[PDB]
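Read the structure below first, then the notes.
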Amino acid sequence: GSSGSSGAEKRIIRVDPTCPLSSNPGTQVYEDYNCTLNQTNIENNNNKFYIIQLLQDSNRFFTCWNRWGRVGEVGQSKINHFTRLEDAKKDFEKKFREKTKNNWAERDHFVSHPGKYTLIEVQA
């Protein structure tokens, strides 16, 4: 394990703040499984945001952090703990694709449907 290899730009992820584990030391965002989804509607300026990140503890246990609410505010907060890795992934992809009607792998041809959830990259 040494010497340079594979250029590209290494991306960095930061455990969502609203999430409790965030404070806990060691809790990091499993891989780069972090995508933000938006949802706007022509109704009393009502907007919502869906976040799906995959966390992993030092106890070989993953946790699916799901947060939703109203675009702009904190909103609600939901968390799920999964013993198996794949199990968690299935939920991360299933849900995502279920909201974006697209495949995480084929994100290249991400088709944005009218009314459904969109795919954003947030702003630092």
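Along the chain as shown, residues are numbered 1 onward.
If you're wondering, the header gives solution NMR.
Heads up, the Cβ atoms here are built off N, Cα and C, so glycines get one too.
Here Swiss-Prot flags 26-117 as domain 'WGR', drawing on sequence analysis.
While the structure shown retains the original residue, Swiss-Prot records the mutagenesis experiment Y50 to A (Swiss-Prot position 83) with this note: Does not affect activation by nicked DNA, while it prevents activation by a 3'-overhang substrate. When other Cβ atoms within 10 Å of the Cβ of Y50 (mutagenesis position) are tallied across all protein chains shown, the result is 20.
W68 (mutagenesis position) falls outside any helix or strand according to DSSP and counts as coil. Taking Cβ-Cβ distances under 8 Å and a sequence gap of 6 or more within the same chain, the neighbours of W68 (mutagenesis position) are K48, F49, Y50, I51, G75, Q76, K78. Under the heading of mutagenesis, Swiss-Prot lists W68 to L (Swiss-Prot position 101) and annotates it as follows: Reduced activity on nicked DNA.
Swiss-Prot gives this note for the published mutagenesis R70 to N (Swiss-Prot position 103): Abolished activation by nicked DNA. Counted within 10 Å of its Cβ, the other Cβ atoms near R70 (mutagenesis position) come to 12, all protein chains included.
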